Amino acid sequence: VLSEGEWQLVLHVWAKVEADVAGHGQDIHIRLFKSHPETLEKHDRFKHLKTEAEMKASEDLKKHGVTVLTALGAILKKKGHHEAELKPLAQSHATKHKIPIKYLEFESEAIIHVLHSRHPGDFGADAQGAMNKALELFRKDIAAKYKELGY
Ligand code: HEM
Ligand code: NA
């Protein structure tokens, strides 16, 4: 739904994520789990990590963040043509992990906050708008697949 110009801002900012994917992943998950503690309960792997120092010390959580941001980066680089990338993600998050669509909204907010905190200069108003639109499109298409799956 984005313009080419907006996609360029999305991908330009994502290149900075890729310069420290693991660090971005940790910051995003710490923000998600501290702001929305109920999400922490859906991560059986991590629900025992109840302090910020405890999540930061978890190499398992650090590895998961890379997995997550690697999949998200692959989706964003498709500039909306991400049917095949979203299919297995919707399938697992709807029917295996049982993640409400609202939690993807919480994670999207956390991504935006971390990008702004690490890259306040490059993640200005226009890049923030483009990245919000890209994540909104991701959530819309995931929600449509949830419905196809019966969830
Ligand atoms: C922000 C967008 C998100 C992306 C891109 C993403 C991506 C992924 C990927 C690639 C996996 C591993 C493969 C798979 O099982 O499908 C995974 C696993 C998982 N995700 Fe997500 N995810 C997101 C949001 C969330 C949210 C919000 C929750 C719940 C709070 C969640 C909970 C889980 C759980 C429980 C697993 C299984 C992990 C395990 O125990 O090994 N995800 N995700
Ligand atoms: Na579970």
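Throughout, chain A uses Swiss-Prot numbering, with the displayed residues spanning 2-152 in order.
Method on record in the header is X-ray crystallography, 1.7 Å.
Using N, Cα and C of the backbone, Cβ positions are placed for all residues, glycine too.
For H65, the entry in Swiss-Prot reads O2 binding site, with the evidence type experimental evidence. Taking the Cβ of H65 (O2 binding site) as centre and 10 Å as the limit, one finds 17 other Cβ atoms among all the protein chains shown. In this structure, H65 (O2 binding site) is part of a helix by DSSP.
The nitrite binding site feature in Swiss-Prot is assigned to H65; the stated evidence is similarity to another entry.
Residues or ranges marked as heme b binding site by Swiss-Prot on the basis of experimental evidence: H94. Around the Cβ of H94 (heme b binding site), the number of neighbouring Cβ atoms within 10 Å comes to 22.
Annotation of the natural variant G122 to A in Swiss-Prot: In metmyoglobin. Same-chain residues at least 6 positions away in sequence with a Cβ under 8 Å from that of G122 (variant position) are not found in this chain.
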Between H65 (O2 binding site) and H94 (heme b binding site): CA-CA distance (Å): 15
